[PDB]
Structure formats: structure tokens, C-alpha cells
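Novice: Before I ask anything, here is the structure I am working with.
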Amino acid sequence: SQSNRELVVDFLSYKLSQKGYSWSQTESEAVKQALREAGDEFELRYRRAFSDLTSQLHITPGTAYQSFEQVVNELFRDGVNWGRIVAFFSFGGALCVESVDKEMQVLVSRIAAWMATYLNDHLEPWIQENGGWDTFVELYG
Ligand SMILES: O=C(O)c1nc(-c2ccc3c(c2)/C(=N/Nc2nc4ccccc4s2)CCC3)sc1CCCCc1ccccc1
């Protein structure tokens, strides 16, 4: 839904404010706060245990959605758990952060459309199948 939309933005803008950048190119906030937190732990703790997915996608302004998708597919080669969804978000942040690093901040809005597309096309059936976002929270919060 658009629940996923505003979630991609929260995660992205946070990841940028953290790197010193600026996105300007209730119980809900609890999910955002929870995803903000898990991504931070993901980065501190695991990110460097897996192959670098950003190394596999050579991000450019003329990169297509299906390029991104086919890379993101790799993440979920062995199924969907919440962790990999976290890693997914972390990935979008790193694409975003790298983009701004390389003077391609135009991509950022694209990367967010991309993730949102990927979420609804690939992951929402799972999330609702596994208790929605309020469930992710009860576990990882
Ligand atoms: O749980 C898993 O099975 C799992 N498999 C994972 C997996 C499976 C397959 C692949 C990978 C990871 C790969 N990851 N490569 C990445 N490279 C990058 C680069 C930048 C940002 C994010 C990423 S993720 C590359 C090869 C395919 S990631 C993952 C979750 C790791 C823990 C997440 C977490 C951390 C703190 C709090 C809550 C949850």
C-alpha cells in the first residue's frame, strides 16, 4: 500500500541525515523507529558478512527498474524473512547514499520509487501473510 511508500521515505531520509545529507533533494512511528533501529544494527553487525550487493549493481541515472530488481532478487534467493527485508531497506539506503556521493542525487527519488515498486510487487503478500508491520515490531522492538 502507501503504508510501504511512507516507510521507504522514512528509512531513506534517516539514512541520509545520518550521513549528514538532507532528503530535500501514535503506533505508526513505532514501526519507522523500529525499522530505523534494525537497519542500524544490520549495518553495525552483519552488512560486511555478505557479498556487497551494491558492487553488483553499477548504479547510474540510466539504470532501469529491472536491473535493480534482478539484484534485489539475490537477497531473497532462499526465501523471505524479516531480516532480509531489513537488509533490503539497508540496501536502498546504500544505493541512495552512494548516489549522492557520486553526484547523482537525481537517482534518489528513483531508488525510492524502485523500492516501493519492489515492496508491493514482491513483499507485501508476505508481510500481510506474516502479521503485517505490527508483527515485525512485536519482535524486533
Ligand atoms: O536473516 C537472514 O537470513 C539474512 N540473509 C541475508 C542475505 C541473504 C542473501 C544474500 C545477502 C544477504 C546479500 N547481501 N548483500 C548485501 N549487500 C549490501 C550492501 C549494502 C546494504 C545492504 C546489503 S545486503 C548478498 C547475497 C545474497 S541478510 C539477512 C538478515 C541479516 C540480519 C538482518 C537484521 C539485522 C539487525 C536487526 C534485524 C535484522
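Chain A residue numbers are taken from Swiss-Prot; in order, the displayed residues are 2-26, 41-44, 85-196.
Cβ atoms here come from the backbone N, Cα and C positions, even for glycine.
Copied straight from Swiss-Prot:
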{"type": "MUTAGEN", "residues": "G138 to A", "note": "No heterodimerization with BAX"}
{"type": "MUTAGEN", "residues": "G148 to E", "note": "No heterodimerization with BAX"}
Novice: Between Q26 and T41 there are 14 residues with no coordinates; how far apart are their CA atoms in Å?
Specialist: 28
Novice: Could you work out which of the mutagenesis positions (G138, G148) has its C-beta surrounded by the smallest number of other C-beta atoms within 10 A?
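Specialist: Least crowded of the mutagenesis positions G138, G148, by Cβ count within 10 Å, is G138.
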Novice: Between the Cα atoms of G138 (mutagenesis position) and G148 (mutagenesis position), what distance do you get, rounded to the nearest Å?
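Specialist: The Cα atom of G138 (mutagenesis position) is 15 Å away from the Cα atom of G148 (mutagenesis position).
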